[PDB]
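J.: First, the structure itself, so that you have it in front of you.
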Amino acid sequence: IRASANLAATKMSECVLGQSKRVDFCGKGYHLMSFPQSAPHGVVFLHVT
Amino acid sequence: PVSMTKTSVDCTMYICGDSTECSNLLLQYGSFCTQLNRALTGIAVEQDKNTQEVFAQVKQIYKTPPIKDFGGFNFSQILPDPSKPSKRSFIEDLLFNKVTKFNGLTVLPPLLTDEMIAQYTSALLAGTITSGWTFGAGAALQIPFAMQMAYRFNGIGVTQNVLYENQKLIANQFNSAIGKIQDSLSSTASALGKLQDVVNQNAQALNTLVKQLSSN
Amino acid sequence: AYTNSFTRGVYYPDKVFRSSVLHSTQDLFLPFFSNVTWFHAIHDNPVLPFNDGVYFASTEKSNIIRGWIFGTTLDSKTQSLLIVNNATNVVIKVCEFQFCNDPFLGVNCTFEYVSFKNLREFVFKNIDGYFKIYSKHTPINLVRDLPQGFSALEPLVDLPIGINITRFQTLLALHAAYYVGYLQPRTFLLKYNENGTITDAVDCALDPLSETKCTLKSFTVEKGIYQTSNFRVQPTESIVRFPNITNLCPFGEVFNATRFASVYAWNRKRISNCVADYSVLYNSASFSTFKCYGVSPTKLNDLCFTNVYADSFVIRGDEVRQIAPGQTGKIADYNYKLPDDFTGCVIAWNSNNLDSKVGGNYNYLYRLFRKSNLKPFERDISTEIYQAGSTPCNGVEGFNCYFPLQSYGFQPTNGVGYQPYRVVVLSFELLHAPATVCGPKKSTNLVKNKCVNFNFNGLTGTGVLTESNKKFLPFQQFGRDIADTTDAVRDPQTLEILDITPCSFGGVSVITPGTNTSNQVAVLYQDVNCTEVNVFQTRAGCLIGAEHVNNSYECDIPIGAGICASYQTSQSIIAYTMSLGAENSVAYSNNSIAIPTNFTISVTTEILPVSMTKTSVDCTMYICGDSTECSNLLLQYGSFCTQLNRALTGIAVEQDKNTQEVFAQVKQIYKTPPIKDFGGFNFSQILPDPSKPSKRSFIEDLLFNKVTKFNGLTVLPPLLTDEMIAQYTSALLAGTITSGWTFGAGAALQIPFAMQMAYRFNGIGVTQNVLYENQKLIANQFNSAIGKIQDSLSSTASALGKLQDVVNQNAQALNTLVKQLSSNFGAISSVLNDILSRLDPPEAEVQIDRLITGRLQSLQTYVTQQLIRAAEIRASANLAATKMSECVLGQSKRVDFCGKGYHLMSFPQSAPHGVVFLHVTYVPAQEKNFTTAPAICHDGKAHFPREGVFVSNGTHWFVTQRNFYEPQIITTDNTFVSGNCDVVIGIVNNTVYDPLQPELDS
Ligand SMILES: *[C@@H]1O[C@H](CO)[C@@H](O)[C@H](O)[C@H]1NC(C)=O
Ligand SMILES: *[C@@H]1O[C@H](CO)[C@@H](O)[C@H](O)[C@H]1NC(C)=O
Ligand SMILES: *[C@@H]1O[C@H](CO)[C@@H](O)[C@H](O)[C@H]1NC(C)=O
Ligand SMILES: *[C@@H]1O[C@H](CO)[C@@H](O)[C@H](O)[C@H]1NC(C)=O
Ligand SMILES: *[C@@H]1O[C@H](CO)[C@@H](O)[C@H](O)[C@H]1NC(C)=O
Ligand SMILES: *[C@@H]1O[C@H](CO)[C@@H](O)[C@H](O)[C@H]1NC(C)=O
Ligand SMILES: *[C@@H]1O[C@H](CO)[C@@H](O)[C@H](O)[C@H]1NC(C)=O
Ligand SMILES: *[C@@H]1O[C@H](CO)[C@@H](O)[C@H](O)[C@H]1NC(C)=O
Ligand SMILES: *[C@@H]1O[C@H](CO)[C@@H](O)[C@H](O)[C@H]1NC(C)=O
Ligand SMILES: *[C@@H]1O[C@H](CO)[C@@H](O)[C@H](O)[C@H]1NC(C)=O
Ligand SMILES: *[C@@H]1O[C@H](CO)[C@@H](O)[C@H](O)[C@H]1NC(C)=O
Ligand SMILES: *[C@@H]1O[C@H](CO)[C@@H](O)[C@H](O)[C@H]1NC(C)=O
């Protein structure tokens, strides 16, 4: 969970809080941004690609 | 899956619930259950730390403007609804609705309740709607959402000119795409797989602990 | 009267010296900060009890005491202990001498030994059969109250008494106040310096400030919450709801019976609708053997049973162990089988005089032949002739034809080994059937909404009892949850349904500021009403101690549900709903743009633990240190030792591997030039100083100065020593500051630091011209930031927070491993040589089984803590390897990963079992406030910036990058032509300067 959560923190940092040039890191396709959504003990990302 | 139910068992209550003899016989093992309690409280604190690192990277309170003149990109489904009694998104409401003890082991309440976890998410959404990448680094710089998509287009090496040339078209595609998210997220239970399975996994872990209270 | 006792009432526990360490002792002590009595000594020496001992304190000017007395009549008629010290002839005897009513000094025996302005303390304790004397004198200069300070009484003649004396008398000064207190088994935390004199002590169960000190084992506290204890409101009384039936049960039918069955046709009498007391069975001395592993004999009255069957039969006195789970025998296999999971209690009283007669009690019968084993509790009335041979047996006995049901002969003339013995299985099966035989206890009235000790039909516990609307069927008795714990019950007196929810409980957490700041406390009772408890009630529960405030501040010490405290205004701890920052509404619009005119190059210190102590705990010398038999028994487990030692050597070689992966990422070692001229950038803080004895930095010297056994466990030295990790850190730091990023990739390519910082600005999206205009200002900013982090790392303990804590979990990891040398794991003592020199080989093998299984429970979970904590170390170490790779060996274009803000570079400094980075970052400071448009139209064409953003002050249209206000006119070397302006929305009409246009026109 903490590996996926540091993944989520870098994901939010580089995909929400910025734009990631890492191809296929923010879902399939050329990553544009992501939208956080709270969920019961989790985060749902709306990765626009 | 970013976080977990902060389960915390007691050396007294879970292992030897309300028993002086059994608590003494567990302290017969010395500090052994004490580092277990330390480890579980550590899991609680690092779970709080995960939630803090994913959400409270933000240093301020960002709130959405009263007008959603977002350049054609209606977010009232992804942004908190003022008509809702709890200021959460509509897709978050279907994430709260379609997807959703006292016997020696407790659950600690989160440092961040559900409504203000939703408040941090609203803060992150607001920062990445009106401020984009700038509030992650330093001071909050107000930037339009059209600019964020146009500059984000540059990031992947496609030129931003196409975006303003087909702004209405991609507004239609992105709004209908979020609508397809709404439809799939409301129709298929498999769309919540990676959280349903992990919440269930914690549920079976706790449930096996519960089943050991039947085990001889 | 009462007066303040700050630190008095304390004595030394033993003769053992402890050095610079904090240890907790429990004994008969006097509580601190307690109001103790103050008496006067004019115109008063009463008798006080001595049941717990005394702490005596006297003020004297002529030492007016001539005897401590312990007896009954104290007038030479009986044994009474006497103490007289006439300066050469110290006497401690207990014979009969005649003393006065008040012994005083003006300036059958059992032992013999010869040894305001004044304060003298005396303490007497009674354990384990000798004669103690405590004595300590000290000069004071105070007359009003108790002086402040800690003096620890040391027994001079230390020989622990053990006499039971509950009465003593005081000897007051009459040529002066005295302190007397009652002693309790309370534990304190007593502080030893290096030197042997106790300087301070905390009754750690006094206030939440001290309750922090119980769990932290220190005198200074950090601002934070601490799990201290487990609050659970104690139930006030005891409740029992047994069924109404109260008739006397025919236990005479099964004990005082005239007729007993035999083992072939033993009576299986259901005993129900009666009251089973068992107390007359305890008071009866008639039973000889009362054997059962299922239930206990004596603590049975409080239990109410499902249904009890009395299996009445007769078998021999040697056959009494045959009625047991798993016993195999002739009668046990041919007449009466006991299951392995048999619950119930078999009783065998002596039948020397009951089941016998002169001619022979010939009515007791038993099977001796069967071709199959018996089922438990079966009823075999088979009357066929057993076939011994192969011949068919037509009811004709003789050869190969014998009948199985054999009889006994019981006569009083027979021997006591053949004399009839009575064994009866009162089979107490606790099964599903409704409880009907309860103890002879009186019932109590029912209570709701208040947790109470309940004992419903034998099931004990605590919980609240509310009415329930469920339709329990008749014969339906309990509701069990998933844990098969009783969730609901039907009251057997009144046909109503009662939920059992166990009583309110939770941990005790403490809100406190630092001991250098305040002593005002806050105790938490969490997730409850303030009913079983300036009180604040939230979703987290009741917060006792801090003031509720509607104003919200930054959250400092969280207690739960985002209610948290802070110490402000006089000042006090204030609890509030936490603010999620400063309330910063953003003036969003479709044309609102904010661009920083000014920045600051802040350096954020992210500290990553990258190595650890290379521990190698060999199993033989740890679990079986200095023992041959323990190692011989340990090798019986086969491969656990070789696999755990492989795991630990893998840990060591992988710590070397990742410290190589975080430091020796370069094939070539560089050294700094003798002239440290780096374009105004003061690197003398981070480069190694030749004036130091070790070739290490000044920042590293801070990292080493304030920023910092032999029981079979050792540390392996790292391959990369302290000086070697220092020389890698200097080598890669020199590689950075002299070569940029290329030394991690290939051949080292020389670049000056101004060029390097220019391209590292270029790497985040800020153009290097800002650096090359303000190189002096940024030299001042970076050097002052280096000085600021120098001050921070030299003045704040949290600068080593996330590394020192990792060093800690390593330290109490090894320390708890050492605690398993003191924790017992079910053995008689945890000391190995104490076991091997005392304890026999047979149970020594099973306690070495306990030590191997449990020492490797602690140890294999220490090693999986090494491997999960080293998944943390390895995740942070591959993280730090990539931080070296694209921060030291490179530049990170990926945002908010290599430091707060836009990362430029990072400085590796060596740290004890870790690495610290100075992530030099670009953070904007203030912005001016502008309007924008998505594109600009000049001649019908739409223009878009290739790099930067169209910005405007309202009068002139500029293009600047996203992260610095660099006002430049719009240029076709920064914009292009794409599409037309009628389709874009938000475009405004402007004019475009070209870098072609004045060159064409002029
Ligand atoms: C909000 O989104 C809905 C989609 O259901 C759309 O019909 C509506 O026009 C949008 N409103 C605005 C103001 O964009
Ligand atoms: C302090 O002394 C007063 C004197 O009467 C007494 O009433 C009170 O109980 C004392 N406090 C404690 C905590 O013993
Ligand atoms: C002083 O003490 C000794 C024994 O300690 C005793 O024999 C002697 O009588 C004492 N002297 C007086 C004056 O009581
Ligand atoms: C400790 O003992 C030393 C002698 O070893 C003495 O000089 C000193 O005064 C003692 N106290 C302290 C506080 O060092
Ligand atoms: C059974 O016999 C014993 C033997 O003295 C007697 O004490 C006891 O009261 C008897 N039980 C009855 C009469 O219920
Ligand atoms: C029950 O009956 C079967 C067949 O009639 C027989 O094999 C078995 O031994 C019987 N068991 C008992 C306890 O009578
Ligand atoms: C039996 O229990 C019920 C419970 O209310 C009560 O009415 C009745 O009095 C009880 N029987 C006796 C003999 O007390
Ligand atoms: C707290 O107590 C009030 C009244 O005593 C009650 O209405 C409420 O339900 C209780 N809540 C909890 C969580 O115990
Ligand atoms: C920016 O300019 C607008 C226009 O005058 C003004 O309303 C706003 O307060 C300014 N500042 C910020 C931070 O938006
Ligand atoms: C930019 O910021 C620095 C430090 O924040 C400050 O000293 C300086 O005056 C500011 N302005 C310019 C033009 O450098
Ligand atoms: C670097 O810092 C040191 C700090 O002691 C200072 O003395 C020195 O003047 C600074 N500059 C250079 C070029 O060494
Ligand atoms: C921006 O939105 C405001 C209302 O919020 C509107 O008056 C204005 O015309 C809009 N401008 C553009 C360029 O969309």
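One-based numbering along the chain as shown.
So this one's electron microscopy, 4.0 Å, going by the header.
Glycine is no exception: its Cβ is also placed from the backbone N, Cα and C atoms.
Annotation source Swiss-Prot lists domain 'BetaCoV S1-CTD' at C:247-440, citing experimental evidence. Under its natural variant annotations, Swiss-Prot gives C:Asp145 to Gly (Swiss-Prot position 215) the following note: In strain: Beta/B.1.351. For the naturally occurring variant C:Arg321 to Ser (Swiss-Prot position 408), Swiss-Prot gives the following note: In strain: Omicron/BA.2, Omicron/BA.2.12.1, Omicron/BA.2.75, Omicron/BA.4, Omicron/BA.5, Omicron/BQ.1.1, Omicron/XBB.1.5, Omicron/EG.5.1. In Swiss-Prot, a published natural variant is listed as C:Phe403 to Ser (Swiss-Prot position 490), annotated In strain: Lambda/C.37, Omicron/BQ.1.1, Omicron/XBB.1.5, Omicron/EG.5.1. Per Swiss-Prot, natural variant C:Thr460 to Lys (Swiss-Prot position 547) is noted as: In strain: Omicron/BA.1.
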J.: Which one is closest to C:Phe403 (variant position) in space, judged by CA to CA distance, out of the variant positions C:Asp145, C:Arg321, C:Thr460?
T.: C:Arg321
J.: What whole-number Å value do you get for the CA-CA distance of C:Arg321 (variant position) and C:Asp145 (variant position)?
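T.: Just about 73 Å between their Cα atoms.
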J.: Could you state the whole-number distance in Å separating the C-alpha atoms of C:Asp145 (variant position) and C:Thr460 (variant position)?
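T.: Counting only the Cα atoms, the answer is 52 Å.
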J.: Where does C:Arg321 (variant position) sit in the DSSP three-state scheme?
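T.: SS state of C:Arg321 (variant position) = helix.
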J.: Using all protein chains in view, find how many other C-beta atoms are within 10 Å of the C-beta of C:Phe403 (variant position).
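T.: So the number of other Cβ atoms within 10 Å of C:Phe403 (variant position) is 14.
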J.: So how many other Cβ atoms are close to C:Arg321 (variant position), meaning within 10 Å of its Cβ?
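T.: Neighbour count, Cβ to Cβ under the 10 Å cut-off: 11.
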J.: Sort out the sequence-distant neighbours of C:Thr460 (variant position) for me: same chain, 6+ apart, CB within less than 8 Å of its CB, listed by position.
T.: C:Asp302, C:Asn453, C:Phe454
